[PDB]
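Engineer: For reference, the structure I am asking about is given below.
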Amino acid sequence: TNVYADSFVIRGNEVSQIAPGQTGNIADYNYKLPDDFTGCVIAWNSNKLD
Amino acid sequence: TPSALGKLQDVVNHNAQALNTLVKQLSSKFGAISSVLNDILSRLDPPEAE
């Protein structure tokens, strides 16, 4: 029905924080996912680009 | 003879025993790591504590 794509770059090891029910710096201050989140998470290495 | 009202005594005895075992069933660990919901919520993340 309505699909939205978010884009953000993190320090790599913080990929575990982008998930429902997770806590941390990015999870609590920058980007938080609700417990009823229904979607997909796509993360790849960008050490050559960014 | 105190054993004249044995039926009326056993009725409330069985009722109290059922209440006691229903209370004790809360201390059971039905495949979980603990019988307290607060401990499970504080130890594991929501996706795993579900």
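Shown for chain B, in order and in Swiss-Prot numbering: 941-990.
Heads up, header says this was done by electron microscopy, 3.8 Å.
Positions of Cβ are set from backbone N, Cα and C atoms, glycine also.
Among the natural variants in Swiss-Prot, B:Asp950 to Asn has the note: In strain: Delta/B.1.617.2, Mu/B.1.621. The residue drawn here is the original one. Listed in Swiss-Prot as a natural variant, B:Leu981 to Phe is described as follows: In strain: Omicron/BA.1. A natural variant is reported in Swiss-Prot for this position, B:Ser982 to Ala, and the note states: In strain: Alpha/B.1.1.7.
Any idea what these are sitting next to in the structure?
Structural biologist: Classification of B:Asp950 (variant position) by DSSP places it within a helix.
Around the Cβ of B:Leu981 (variant position), the number of neighbouring Cβ atoms within 10 Å comes to 12. DSSP assigns B:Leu981 (variant position) to a helix.
With a 10 A radius on its CB, B:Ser982 (variant position) counts 10 other CB atoms from all the protein chains.
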